[PDB]
Amino acid sequence: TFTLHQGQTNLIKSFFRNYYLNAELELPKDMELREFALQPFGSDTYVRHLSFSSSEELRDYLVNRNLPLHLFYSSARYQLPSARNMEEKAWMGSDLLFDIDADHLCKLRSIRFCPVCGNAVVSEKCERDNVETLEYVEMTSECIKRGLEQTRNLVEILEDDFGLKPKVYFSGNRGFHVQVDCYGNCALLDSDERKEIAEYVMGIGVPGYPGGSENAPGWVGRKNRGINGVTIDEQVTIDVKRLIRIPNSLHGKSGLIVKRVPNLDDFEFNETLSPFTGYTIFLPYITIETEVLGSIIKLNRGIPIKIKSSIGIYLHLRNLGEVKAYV
Amino acid sequence: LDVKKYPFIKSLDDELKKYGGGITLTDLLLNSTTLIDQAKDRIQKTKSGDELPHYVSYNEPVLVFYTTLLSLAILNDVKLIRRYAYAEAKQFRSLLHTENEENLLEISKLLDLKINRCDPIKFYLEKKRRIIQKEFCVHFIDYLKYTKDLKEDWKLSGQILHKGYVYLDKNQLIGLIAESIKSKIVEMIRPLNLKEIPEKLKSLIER
Ligand SMILES: [Zn+2]
């Protein structure tokens, strides 16, 4: 009779909006030739076949039209980025991509619970509260280090063997993505030739080099240096048509920037990878103890907490609770 | 470079020149006695599957080369054209295995391969129980092009690339050259199939 009916406004979308409103995305010069895609909030399906030709155009679409939880752009260069049929689009080159296969590399801990009763469910729905269960995957800094290794080795093979000039970027969540902005006859490498490079970098056909000095020049030295192949997801590399999550965008699963690492050594996995400032009141769904952004956090179901926005947004997008308010 | 060994080096028309003006291959063929038969033999030695005789063993190598191509063209046997080009390239290999460095490097350029010399790289191999060294290097992009339809042995993974370049040894370089030659042939047959030939010449090469 006196029950107040008021819906909690999504602050997360606010944060993102504010971010994208002033963020300066790392965009290719051949912007007009690339198809942009985006996964919106509350929608599992992508909003593809977009095509802009100015940072501003892109900015406005995001802040005004559709807000991206995840935002990318095709690696491939087209003549009609907006076309719907591959024949009409007209592919004419694609960038060279590599991505540390974090799924294979780390093996992280996941949990399935019911946001309501905060209990562990095995099924996707909670019979008791008739609600869909959630899943939490604890991403550790031990794992980020593993990826940073492979990225190191990758940049080596890339610069040392192929004499290329790679650019490293934090995946924004679980790992890294290395990319070569090759426009030469390179950009035209067929998927099969690409698959060649992929297997090379993965140390597939590569033999061991029992004698070999650590100073050999190629797999010869490398093998004798302990390195036996980089752990990448070939599919990313062999795929001529692929979506490059735009550098400087926020990763929908962490709220962390897709930052570019210039010195693999300096890279630290902090809450510093989040552009957000203030503080946020967080309401945990469950009582849990886990590492978050390289620090253990104890959470009790129900007990509000006043944490930094960074962790706040993070924990929220990771399904551990909700960001009830901001300060 | 010995045109006597690598006929394909010389253009048919440059050869036809020394016989007069407006001289057409068929014209010579129609009047030559040995040529057509020398070709027929070659096409046989393969049809059977026997080593093909080097071109230096001939009196008019270049003319014999283009004649066996023109015959293959007329015969209309894809299976044979392919069968021939393999046996042919094999033969040329043998010759190269005795060629100079500068010479090997020249046929490549002619054959359109971007292989050059570079400050060779040496490294201890365990199969030779001794240090091995490569001096020929192609750029990885090209190398991928050239080896697109070859075997696993050529797979970039088993290769040795450094600073963008794939390092090769003489034996490798040769195998690569041998490969383009094999293709060069299939391609050289087209321009001959171009114009119309005399019924008399046809029947001659068909018997
Ligand atoms: Zn429940």
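Following Swiss-Prot, chain A shows residues 3-329, kept in their order.
Heads up, header says this was done by X-ray crystallography, 3.3 Å.
Yeah, the Cβs are placed from backbone N, Cα and C, and that goes for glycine too.
Under a cutoff of 8 A between CB atoms, and with a sequence separation of 6+ in the same chain, the neighbours of A:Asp101 (active site) are A:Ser173, A:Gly177, A:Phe178, A:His179, A:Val180, A:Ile234, A:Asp235, A:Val238, A:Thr239. Look at Swiss-Prot and you will find A:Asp101 (among others) tagged as active site.
For A:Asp103 (among others), the entry in Swiss-Prot reads active site, with the evidence type sequence analysis. When other Cβ atoms within 10 Å of the Cβ of A:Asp103 (active site) are tallied across all protein chains shown, the result is 20.
When secondary structure is read from DSSP and collapsed to three states, A:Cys116 (Zn(2+) binding site) falls in the coil class. The number of other Cβ atoms within 10 Å of the Cβ belonging to A:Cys116 (Zn(2+) binding site), over all protein chains shown, comes to 22. Residues or ranges marked as Zn(2+) binding site in Swiss-Prot: A:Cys116, A:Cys119, A:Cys128, A:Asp131.
One entry in Swiss-Prot concerns the mutagenesis experiment A:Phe164 to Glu. Its note says: Strong decrease in interaction with PriL. Cβ neighbour count for A:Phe164 (mutagenesis position): 26 (other Cβ atoms within 10 Å of its Cβ, all protein chains included).
In the three-state DSSP scheme, A:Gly165 (mutagenesis position) is classed as coil. Under its mutagenesis entries, Swiss-Prot includes A:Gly165 to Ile with the note: Partial destabilization of PriS-PriL complex.
When secondary structure is read from DSSP and collapsed to three states, A:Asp235 (active site) falls in the coil class. If you look up Swiss-Prot, you'll see A:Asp235 (among others) marked as active site.
Excluding the listed site residues A:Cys116, A:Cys119, A:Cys128, A:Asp131, the same chain places A:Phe115, A:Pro117, A:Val118, A:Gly120, A:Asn121, A:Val123, A:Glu129, A:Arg130, A:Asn132, A:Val133, A:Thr135 with Cβ atoms within 8 Å of the centre of the Zn(2+) site Cβ atoms. Rounded to the nearest whole angstrom, the C-alpha distance between A:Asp131 (Zn(2+) binding site) and A:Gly165 (mutagenesis position) is 59. Within 10 Å of the Cβ of A:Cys119 (Zn(2+) binding site) there are 15 other Cβ atoms, across all protein chains. Listed recorded positions: A:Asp101, A:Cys116, A:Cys119, A:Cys128, A:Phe164, A:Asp235. Those with a CB atom under 6 Å from ligand 1: A:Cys116, A:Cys119, A:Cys128.
Among the recorded positions A:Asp103, A:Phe164, A:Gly165, the residue whose Cα lies closest in space to that of A:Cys116 (Zn(2+) binding site) is A:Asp103. Here A:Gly165 (mutagenesis position) is compared against the recorded positions A:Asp103, A:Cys119, A:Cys128, and the shortest C-alpha distance is to A:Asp103. Secondary structure at A:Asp101 (active site), as computed by DSSP, is strand.
Cβ neighbour count for A:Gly165 (mutagenesis position) (all protein chains, 10 Å cutoff from its Cβ): 14.
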